[PDB]
Amino acid sequence: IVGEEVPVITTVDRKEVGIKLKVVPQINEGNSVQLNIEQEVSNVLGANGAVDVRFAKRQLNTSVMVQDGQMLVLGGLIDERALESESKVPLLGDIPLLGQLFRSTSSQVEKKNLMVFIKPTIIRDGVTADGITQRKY
Amino acid sequence: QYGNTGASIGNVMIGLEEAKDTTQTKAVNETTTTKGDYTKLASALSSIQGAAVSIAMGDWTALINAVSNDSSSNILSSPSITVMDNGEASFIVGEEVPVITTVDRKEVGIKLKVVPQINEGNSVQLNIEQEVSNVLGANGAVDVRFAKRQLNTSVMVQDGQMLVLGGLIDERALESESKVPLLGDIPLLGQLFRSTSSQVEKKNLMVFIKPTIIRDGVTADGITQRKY
Amino acid sequence: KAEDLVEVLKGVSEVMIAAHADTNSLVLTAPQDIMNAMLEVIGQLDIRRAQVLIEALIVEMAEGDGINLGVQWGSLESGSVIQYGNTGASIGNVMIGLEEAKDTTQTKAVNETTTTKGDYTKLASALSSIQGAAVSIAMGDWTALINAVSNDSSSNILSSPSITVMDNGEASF
Amino acid sequence: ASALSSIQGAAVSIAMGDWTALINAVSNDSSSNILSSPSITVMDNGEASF
Amino acid sequence: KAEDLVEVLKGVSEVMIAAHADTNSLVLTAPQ
Amino acid sequence: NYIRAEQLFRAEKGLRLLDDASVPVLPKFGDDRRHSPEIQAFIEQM
Amino acid sequence: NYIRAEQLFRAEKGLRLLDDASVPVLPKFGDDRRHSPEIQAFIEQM
Amino acid sequence: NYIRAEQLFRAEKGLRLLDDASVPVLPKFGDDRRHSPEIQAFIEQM
């Protein structure tokens, strides 16, 4: 977890928000790794209006089987929105040239993408751990 | 006077009179002048969405009001969760919001909880619980009210083919009118004595699901490579 | 599912039947004949389930109409009214409101004379409830308040929700 | 205003020689007609709420 | 429904009667 | 067909301020869903 | 038939401000539902 | 294809203030994901 403990009414309780990854691998006796994974990305949002702060939370907790050194996509979201709105007199707002004087138009386009990938790597020899630690260092 | 309209002629004329500059005279020869407040007129105009036009003719003030509200919305969100066979997965993009009960943490957002099991080839069986929520203010209510559209069912889908879980198709037409009556019947001058409020709403929801079976490592690498 | 099947097969066995969940496979241990029996039961309980598409259709059609018209009378000098509650507002509150709205003058001689404008709050309270035509015809201090309206309403609603379900399975929508 | 608010009808004050005779008369004619029929379709021996 | 039927059939049997819900099919085991 | 008749009558004297194709009307019995007249017209072009 | 008689009498002296076909009246015994007179007239045209 | 038809019609008369390629529209049935027209154009260059 990289994040913060924030208190929340219930009394009160300490709940952790942030980037958190809880994983329980077991290794097929060679290559592929099986992962029981619980992955969350949160953060604290003010309560409007609400009795207590509201956490923005996007998590997926699943079980996947990934090859040794290859990446695999756990999850994702692809969201698209177009909200158009208009108001007019009506009749005068229909005229092509002068219509823009009597119209109020509000247009909006939102878009969002989330992918969550995971790459395991199996460390068996000490030279492998030293090879990874050396480059991350 | 009509209630269909944004604001009624009564509050508008009263507001306009309160807005005028009033003078208070005491003779014997004192004469004071004072400007009136707009708070009543401001309270009357705050609700106008549209054209509200006061045509004053011979102390008869005709208030015309007309508006056309055209709205639209288009939304696609598709959440995909990758699962081991016979294993269950939760997926949520959303927020935990507290709710009175004391209080409790309830999750709202796009959430997909699926428990597949695979026919030994092709078709996948899905126990699926799918919700799309969001937080709405409470009017009036003791606590915030969640707008929630969910369907939780059990379907059997072919390997790589899409299947429609759910949907809603909603259509509404609400017409309303008021008139004197008799004068509002005349074809040419009737529109002077009528207040018409028409509305048409429409809504569509489809919820589809496409499984894909990943067996080889080359398949998972093929999917991950394109989503990456 | 193995969990459902193991429970069912307990009786047929009566041998040990154990459900392995993660593989969704059940382990049978028995002699040869009982084995060949339970494999013929499992063979026939393993069939594919058809799935229904439930499409509801909801039709709600409302319609409304009304015509409210009547004439009221009043004289506030010696208060005498022909007054009705069917109407939006009653001649009493309307005439009282109109008098409160007039500009009042307060004179103290000896020679002070003050003038003051009256509030509309009573008249505003009387007119707020009018839906329709309320027209005051003042004739010889008798003010006849005519009021008439025709409220014509309509509503038309179709919503149909369809939920797709496995047979014998339940679905909420 | 408090006295007139309750008048439903004709209340007419005829003032004659400081004696004010207040006549009041009204005829309230009301009517109501209502048909609602709800039909519920049921499996035999099964129960239905509507 | 199998659940209703298994309950009813217990007495007739008195053999094991087991109701499989998802297929809505009941498994009878008895002599001929 | 009783309701469908009511709705067709609603479509003959329509919304005064809006187009008469905007009033919801049941499809003819057994025909499921139909595109709007304008949308249907658009579809045939493409 | 007692109530139906009452309602027919309500339809003979009708709503003064509205059309007399708007007052609800039971159908003749055993005949189930009838379209309004105007709606019925419309239906025959189509 | 019913919804896809609706959305294509939304794209023919588009957002008045924004580019008509910004309105979400379902891909043709079975084709999964497509890059935006401009992004797709960019990709081919690189």
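So for chain A, numbering is Swiss-Prot's, and the shown residues are 475-484, 498-624, in order.
Heads up, header says this was done by electron microscopy, 3.3 Å.
Just so you know, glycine gets a Cβ as well, placed from its N, Cα and C.
For the mutagenesis experiment A:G477 to A, the note given by Swiss-Prot reads: Decreased complex assembly; complex is partially open. While the structure shown retains the original residue, Swiss-Prot records the mutagenesis experiment A:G505 to A with this note: No complex assembly. Record note (Swiss-Prot) on the mutagenesis of A:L508 to D: No complex assembly. Here Swiss-Prot notes a mutagenesis experiment, A:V510 to D, with the remark: No complex assembly.
The Cβ of A:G477 (mutagenesis position) has 15 neighbouring Cβ atoms from other residues within 10 Å, across all protein chains displayed. For the pair A:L508 (mutagenesis position) and A:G477 (mutagenesis position), the Cα-Cα distance reads 11 Å. Its Cβ taken as reference, A:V510 (mutagenesis position) is surrounded by 12 other Cβ atoms within 10 Å in the chains shown. Of all the Cβ atoms in the protein chains shown, 12 others lie within 10 Å of the Cβ of A:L508 (mutagenesis position). Counting only same-chain residues at least 6 apart in sequence, those with a Cβ under 8 Å from the Cβ of A:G505 (mutagenesis position) are A:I475, A:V476, A:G477, A:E478, A:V528, A:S529, A:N530.
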